[PDB]
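Trainee: Please find one structure pasted underneath; my questions will follow.
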Amino acid sequence: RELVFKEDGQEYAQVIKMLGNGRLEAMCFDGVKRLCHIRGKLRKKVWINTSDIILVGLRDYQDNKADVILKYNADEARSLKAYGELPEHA
Amino acid sequence: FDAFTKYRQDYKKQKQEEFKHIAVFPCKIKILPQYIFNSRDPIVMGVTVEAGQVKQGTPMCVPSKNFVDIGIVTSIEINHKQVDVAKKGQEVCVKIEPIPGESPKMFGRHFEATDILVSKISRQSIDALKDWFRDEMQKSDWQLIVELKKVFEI
RNA sequence: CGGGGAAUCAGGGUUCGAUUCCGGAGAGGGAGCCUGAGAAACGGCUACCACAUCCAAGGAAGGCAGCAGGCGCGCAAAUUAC
RNA sequence: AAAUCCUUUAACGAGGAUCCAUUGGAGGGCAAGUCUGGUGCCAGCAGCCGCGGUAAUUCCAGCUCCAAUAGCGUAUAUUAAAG
RNA sequence: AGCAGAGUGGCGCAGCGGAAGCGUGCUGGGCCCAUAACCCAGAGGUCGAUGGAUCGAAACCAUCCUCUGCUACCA
């Protein structure tokens, strides 16, 4: 898979306290904490862990919720680290 | 017109009081060396503010020595007289009572005269002092918030 | 509001009936009465209770659940006509 | 009553007779397309079962077809279906 | 400033003065389709500075250094 530097109505978030039955509740790099729903294709196929970097589809009506578009890993995190993502660790 | 404007000031008063001390306010203290220290219960500390201004009820912390805490400063006094704010480099003798814990922190053992005193600012406090604190809030010292939220990790 | 009735329907039934005909009731809420063959009448009066109109502040005058029309209420209803 | 409408009747008035028929469906229930673009368990459809995760008979469209037709959807009270 | 209860990544054990190991955690295998539990092995020790009679990291004359808790006068 290729790198995706997409900040077009969607934000990067650090997964924290992933408790729910799909609820998630991560902490977005720009704004405050939000409930990011596990999107259809990520239900069983791709596993998001207790501490993870994710690209979340910022759904802008209510803004107190969202849905996880992409899961990242160490190499892509280290790349994102390189360009634009706060000195916040990966 | 008068009734509406009166209600605006009344709601500002009603907002300020009963939702107090959550807006901890940005405060960076430099220790004034060779001042008469009271050890514990209470702590009488002669200080000079370097970044922001200092009022009563702001929780304080010492970094570098892990992250040790002194909760809720009770009174700030110049010489003998009481003052509401620090004058950006004043010789204020402050009376501080640490919050009820298992042990209060001690001068010399935990924190030294060289160590910096920084206010405990969080997401809740910064969000609380962002909106509905823009008239009493500081003039051109803003940056220290962005400079201290980065080291407190926000 | 009650009937005459209405919708549905094999037979049995179920549901509706404020609404043009018949009977009852009330004119914002109660109460009291004059006149008359007939009223406890309200497009009659008298008082209180609730609302509200004029005013020279002394006093005066109120009743659409008649036909139009307006406000409100609400998902919900027509022309100040001859 | 005075008018109106209708009926009656001079003159005008039909070739995309452009003087234009809509409202809902086309997997099953249930009559009608495994036709072609688009989207990719996102957008949406779906009374019920279900259809959508890169060849969608069901979504957004084009074409075609079906139903009733100056009408046909949708919601809600109620009756038959309810032995 | 003083007092007090302790010093091995990490919870405690230990002696007769000759002489340092246990549970838990970490790492590498195996068993199982997989995890856990189990079964094999591994690494991790200046016992805070010790002057002393010496067979002393030790017992103390606690001499001294470190950490934790408590007491002491509020400008």
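Since chain B takes its numbers from Swiss-Prot, the residues it shows come out as 1066-1219.
So this one's electron microscopy, 3.2 Å, going by the header.
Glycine is treated like the rest: Cβ placed from N, Cα and C.
Annotations for this protein, taken from Swiss-Prot, read as follows:
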MUTAGEN   B:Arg1105 to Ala  Disruption of contacts with the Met-tRNA acceptor stem; when associated with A-1174
MUTAGEN   B:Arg1174 to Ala  Disruption of contacts with the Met-tRNA acceptor stem; when associated with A-1105
MUTAGEN   B:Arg1199 to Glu  Disruption of contacts with eIF1A (EIF1AX); when associated with 1188-E-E-1189 and 1218-R-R-1219
Trainee: Cα-Cα separation of B:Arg1105 (mutagenesis position) and B:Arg1174 (mutagenesis position), in Å?
Mentor: 12
Trainee: Within 10 angstroms of the C-beta of B:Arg1174 (mutagenesis position), what count of other C-beta atoms is obtained when all protein chains are considered?
Mentor: 8
Trainee: How far is it from B:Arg1199 (mutagenesis position) to B:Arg1174 (mutagenesis position), counting Cα to Cα, in Å?
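Mentor: B:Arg1199 (mutagenesis position) and B:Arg1174 (mutagenesis position) have their Cα atoms 39 Å apart.
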Trainee: For the mutagenesis positions B:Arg1105, B:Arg1199, which one has the sparsest Cβ surroundings, going by other Cβ atoms within 10 Å?
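Mentor: It is B:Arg1199 that, of the mutagenesis positions B:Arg1105, B:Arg1199, has the fewest other Cβ atoms within 10 Å.
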